[PDB]
Each structure stands twice: as structure tokens, then as C-alpha cells.
Amino acid sequence: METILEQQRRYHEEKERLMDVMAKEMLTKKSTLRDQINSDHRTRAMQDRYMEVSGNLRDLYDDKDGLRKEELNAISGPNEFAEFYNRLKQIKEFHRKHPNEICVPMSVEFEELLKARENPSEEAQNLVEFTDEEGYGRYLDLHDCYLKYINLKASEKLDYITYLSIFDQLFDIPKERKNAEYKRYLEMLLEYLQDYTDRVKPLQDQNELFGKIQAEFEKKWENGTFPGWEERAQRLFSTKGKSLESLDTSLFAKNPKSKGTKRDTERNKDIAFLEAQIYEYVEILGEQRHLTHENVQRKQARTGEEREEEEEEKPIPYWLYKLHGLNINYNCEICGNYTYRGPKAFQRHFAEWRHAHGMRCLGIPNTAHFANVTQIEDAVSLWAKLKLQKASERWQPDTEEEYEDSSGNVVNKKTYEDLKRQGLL
Amino acid sequence: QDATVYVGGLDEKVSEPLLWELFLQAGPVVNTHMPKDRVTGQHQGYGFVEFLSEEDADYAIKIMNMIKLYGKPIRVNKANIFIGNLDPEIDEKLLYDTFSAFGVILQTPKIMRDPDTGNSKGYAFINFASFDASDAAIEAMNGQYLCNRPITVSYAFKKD
Amino acid sequence: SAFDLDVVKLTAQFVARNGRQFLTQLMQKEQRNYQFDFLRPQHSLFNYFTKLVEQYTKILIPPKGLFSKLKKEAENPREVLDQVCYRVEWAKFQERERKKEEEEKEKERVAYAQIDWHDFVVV
Amino acid sequence: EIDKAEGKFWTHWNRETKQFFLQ
RNA sequence: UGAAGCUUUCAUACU
Ligand SMILES: [Zn+2]
């Protein structure tokens, strides 16, 4: 197999087709937010497929460095080419043209008029990754988080506006203790906010953003990210102040700070990382949180009907009728129980198209024998009769013939026309 | 329709038994049909020959194609620019290849057909890429010697 | 049409490894009693065979995957998005140039259909 | 007929030197 | 596409 010649060119053509599909998706205008989110998800899937194809093609270079000495040699050539042509010289009886060598990846990376989705992305749906209250990235669902906060606080003195004001803080004082059970709800709220940020922009590099957030948490947040003018240096894990930078560096490797506490850097590191991720998601998606707060205020200020509307978004002459055999209708089962009108009209009906069609359904030809016959079983019985009659009255030489084979040559004249061939074979 | 062959380009010398006698050497032509006009009461140049087998109709279409019968381009077939008095022996691909020498064609051309026979009506419509190809067709192709039929190219729509 | 496409791909793979324009693995095969009608430029398949030979020559580039590894197209979606935006801008510029050429052709057709063709002067 | 009088086929107009040629 | 029958106060023609 030509893995360096044919497979690399096929991977390059697939990457070029993916880039052309991405350019055609980016050049087209958008009209709705859900269709734009679906197009962004399809572009992210196409970019992931192109990255996987490039990673698969980038690993096919180990044998190429060994085969380049034989491929670039001018002493070789038409011997192996003639051997491959003799291998390609098989029977060409498969008379079938295949124009889908390059048209099939072009049609797989395209959409239809009824549904604007690609062929690998035909099973993708925007309702399986986002809820109806979010609006495909327009707002964020915070009713379950507010219910969990009200269940954890064990008090009914916190509304949605108070929860939105408590969640709007980034570096202020927290509402509860840092060593309490509110960190278990804050980690879930951070894991939901990370999925909401990853769903609001599928075309952005989530791995590079996660690596940058981890680098900012390790190199900056773990080394005093909030300087002061106890107020000079504050620790997020130990929740205590520091006199100077040397005292904080000496206390960073201390025994209560490492593992000798309940909020040290060994056990409470994941909660601090989740709090830093929640702060980064609140700083990056503050406009979506403000839009969700404005939508919650508009839903609270509205009435019941406004909230329901927001959640819902002349006759023939007596002579013609008596003289013409009319007023009498004849029906025929062979013709869909089609009811025909007066004597003369019915007679033609058996010769007309509809009756021939109805008769073909059973497989019986239309002849003069099957006239004035309107029922099915009568037709099939008369067809059996006519078949028996005609088949009888023909001359069938196969069963009707008297051969006397030369096996005994003076006996056995009861041989049919088939046993004679079997004896003479 | 498969066993019948539609003939186009018949003059006044050709008749209904004459086409069956001329098509008798190609195959067993069972019947001949000639639609008469309403204003003149004669044939409009297009007729049909219903044979017994489809192979005889295929041989008549491959043998009597673009023939000069009665001083007319008779041809048998399987039954903004305006071109008139065109020969029925040419197809859409043949007209696209003939129009490709003057200018570039925007798409595949279309030829008008009769509602009864459906082989050839007599006029066709073709669209060019620009007005220069239309002017070259009105200067050169409007009057060029086609296959035994003087065609006439004209503008379909023009604004004064 | 699979056998002819495979023969054209084999000819494009054997012709791309040549060290000269006429000293290839297909010019000597023509004198070796091997019928190859796709080598002549008069056929319509020669335009596809030339594109296949160009793709085989572009598959032998040093950034094509022979002695180097691509990092911008394989490990950066932002670079691919910028390349797609540049391709969309180039397609929009080509469409604008085609519209300007069509407008110039319409202006030339309007000027040619309004000039006086009766003022003839033979010098 | 010895040539072709088409505009887009066998004519040229260099606007840099303002030279018109037709063959 | 088509089916023009029956009757008289008509009126008009032929035996
Ligand atoms: Zn019936």
C-alpha cells in the first residue's frame, strides 16, 4: 500500500475539503442563535476530525525515511511499475462507474435545504446539550443552584435576586464559611459553569484555556495573587494573613499548611481550584450572567399572562337524466368498487384503462372472455377454466410424443421426449 | 413510445404511406401517423412510425438520421437568444457544442417540443454568458448554413 | 472507471519520482509496447492526470510530512479558523472582482450598442 | 472570410500604451 | 370528444 504517496495525498485532500467546508460555513450569514450554535458545533466537529486526520497522517513517516532511498532511485522504475500494471490487469467485466472518489467527501461535508447539518453531524442536536431555559447560550439556568443554596443554608430569607447578588462577587467576602459544606455546592456550580462556558463557544480551544487557567492558578494564585498595601498577603487555602513575603514563603512549607489542618494544600486544593475556575467563568461570562439577571428581573416584574407569553415563545335536463340510462349505477369490484352510470357507459368500462389496471392486479389479461364479469372470484375461476381448456387443446410435444430409444432398439416405446435424451446422453 | 420512432423534417412530397415504404427496409413498420394542422389541414413536418420491435426503431433512428428526404432534413428519434428553423437531427449537447465555437454557454440549452409528439417543435432558446456572445451569434450564427436548414438567431427580449 | 483512475494514479505516482522533465518512468514505458493514452495532452483525462501529478509533487514537499511535522494546522484551531476566514475573504474578493468584470462587460455592451455604425471612414 | 471580427476572441487594447490590435 | 329520444297549437317541405 502507498501509505506515503496515496494516503498522505488523501489526508491532504480531506484536510483541504474540511478547510473549504469551514470557509463556506464561515462565509455564510446567520439569522438565528440556535442555527449559529449548531453551525459552530459542526465546525468544531470538522476541526476535530481534521486534527485527528492530521495526527494520523503525521505518524506515517517512519517507513518513509527508509523507502525514500528506493523511491527516488532512477536505476529502478518501470520493472515494478510493469509488475503493478500486470497486477492491475485483471478482468474488467465489472461495468460500473464510480464518480464518488472525490465527490463523496464533498457531499459528506455539505448540508441540505431541509436540514442544515453535515453527514457526520446528522445526529447532532442542540436540545441534547442545552436546556430550554438557557436559550442555546443566551442565558444560564440558576434555579436549581438557588434551590441547592436554599437547602444548604436552611433558610427561606434568600430570593433569586439575593442569590444573584451573592454569586456576582469575585474577590469579596463569602456569604458562608470556606470550611463548611457550601464548598460541595460551589464545586458543582463551578462544574456546571465550566460546561456552560464550553457550550457557549465550541469553536474555542478548551484545552488551551484550561492549561492557561491551570498555569494562572499554579504560578500566580498559589504565590499571592492579591497583594495589599495581615492585609499585605492573603492565602486562599489557609485563610490567614502574612506580615511579609519572606514570612509567607516560610509558612508556605509549614506543617499545618501542608497537611496539618482541614483546609490545607493537600485536601482543600481541589476546592480552591474549583473556586478559581468559578471565578474565571464568572469573569469570562459576566455578560451572560447580566443577561440572565435581566431576564429574571423581566420575568419577575411581568404578570401571569406576560410570563405565559414569554414561556410560550346547473343540473342536467330531466330528459338527459332519464332517457340516457342514467340514475342507474353499476358497480364493479375488479374496479375498486367504482360505481359506473347508465348501460352504455358500463359496457365501455371493461375496455377502458381503469378496468385493465384492476385486472392486471390479479394477473389476468383483458380479453372479450372477461366482459360483463365484475366480481373477483368469478374472474379467477373463469381464468382457471380458460387456462385448463387452452392448455389442454394445444400440442405439447414434450409430454405428447412416442420415442423408442435404441437401448433395446426393439422394445420400450413408452419413452417420453425427456427419457430419450437421458438414455442417449 | 419505445417501439415508435418520431420523424422530423418532412416536406410536402412525403406522405403517410411514403414514410412506411421508406422505413420498410429498416424494419417492420406496422403503422404510420401524421398529425394534421387545424389552419392548413396538412402535416406540420413531424410524424410517427410505430414498428413491431424496438430494435427496428433503433436501426431506423441510427440509419435515417440527418437524411435529405424530399429536400428536407428528415431525422428519426426515440419518441436570451431564440433560434428558429432548426434541424431536428441535432440534440441539446450538439447545440451546446455548436454554440461553444462562438461564445461560452451559461448552462445546457433547451429545445421546444410539441405537446403531441414531443420530438421537435421548430424553435429553441439558448442563453449566453455575456452580450458579446449574443452579438456574435446575431452577426455570424444568424444566417449560417446548418445541416440542410437555414436557422435564424434573434434576441428574445430587448429594451429600447 | 476505477481501473482507469487506478492507472492514472499509478502513472502520477511513477512520474512524480523523476529527476528530469523527459527522463521519467512513463516515457520509457511508451517505447516498451505499453499502451497509455493518458500521456498525450489531447485527451480530457490528461487535465486530471496533471492535477494528480501536481498533488503527488505537493505530497513530496518537506512540510508535507516527509521530514517535518505540521503544528499550526494540527495543534491550533485558531490558525485553522484564521485560514478559513482568509479563504472566505479571498472568495469574497474574487466574487467582487467577478461582479466588477460583469459590470464592465455590461458597460462595454451598452457603449457598443449605442455608437453610430453609419459614420464610415476609409483612410 | 479570412479572419474573425469578434471582440473577445482576437482583439487587444493596451491602456498603458493605448494601443489597439485586432487580428 | 360523445349519447338530440317523446309530444303538439307550431311553421316548412315531399307524396
Ligand atoms: Zn370494472
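In order, the residues displayed for chain C correspond to 160-282 in Swiss-Prot numbering, which applies throughout.
Header says: electron microscopy, 3.0 Å.
Each Cβ is built from the backbone N, Cα and C atoms, and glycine gets one as well.
What Swiss-Prot records for this protein:
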MUTAGEN   C:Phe162 to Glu  No effect on binding to SF3A3
MUTAGEN   C:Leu169 to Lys  Abolishes binding to SF3A3
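Distance between Cα atoms for C:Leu169 (mutagenesis position) and C:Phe162 (mutagenesis position): 10 Å, as a whole number. C:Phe162 (mutagenesis position) is surrounded by 12 other CB atoms, counting those within 10 A of its CB over all protein chains shown. A 10 Å cutoff on Cβ-Cβ distances gives C:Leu169 (mutagenesis position) a total of 19 other Cβ atoms nearby, all chains included.
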